[PDB]
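Worksheet: the structure to be examined is printed underneath.
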Amino acid sequence: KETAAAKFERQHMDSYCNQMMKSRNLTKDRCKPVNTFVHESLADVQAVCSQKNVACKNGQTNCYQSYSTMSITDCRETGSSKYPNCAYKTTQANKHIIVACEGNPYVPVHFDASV
């Protein structure tokens, strides 16, 4: 088993899109429709677990929003996309991230949104 934290790191850490989505194995069983990569240090992202507590989209209370904006990339599939040619539009932005944190140590296990 990978672990949710490791999966989080695989899917969302990258201190473009077709290639990274391929590299991280997000085009494997299918083309994952959308995914965000974060271009900050792992430590900066992990510290988010002690920042602004906010509700998760699913209604759980263990989500956290970064006090600072962070450099991210949104990968969002194109219409012309078909596996194994999964095709993605890349969109850069600087936004606050919201992640769900769990476990001991208390670390990100889910990317919820950016604002």
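Chain A is numbered as in Swiss-Prot, which gives 27-41, 51-150 for the residues shown.
The header says X-ray crystallography, 2.3 Å.
Quick reminder: no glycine exception, Cβ is built from N, Cα and C everywhere.
These come from Swiss-Prot:
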- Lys33, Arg36, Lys67, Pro68, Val69, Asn70, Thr71, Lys92, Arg111: substrate binding site (BINDING)
- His38 to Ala: Loss of activity (MUTAGEN)
- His38: active site, proton acceptor (ACT_SITE)
- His145 to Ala: Loss of activity (MUTAGEN)
- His145: active site, proton donor (ACT_SITE)
Direct Cα-Cα distance, rounded to whole Å, spanning the 9 residues left out between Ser41 and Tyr51: 13
Lowest local Cβ density among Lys33, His38, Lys67, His145, which the record lists as recorded positions, within 10 Å: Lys33
Cα proximity to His145 (mutagenesis position), best match among binding-site residues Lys33, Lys67, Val69, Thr71, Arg111: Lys33
Least buried by Cβ count (within 10 Å) of the binding-site residues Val69, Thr71, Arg111: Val69
Assigned conformation of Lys33 (substrate binding site) - DSSP reduced to three states: helix
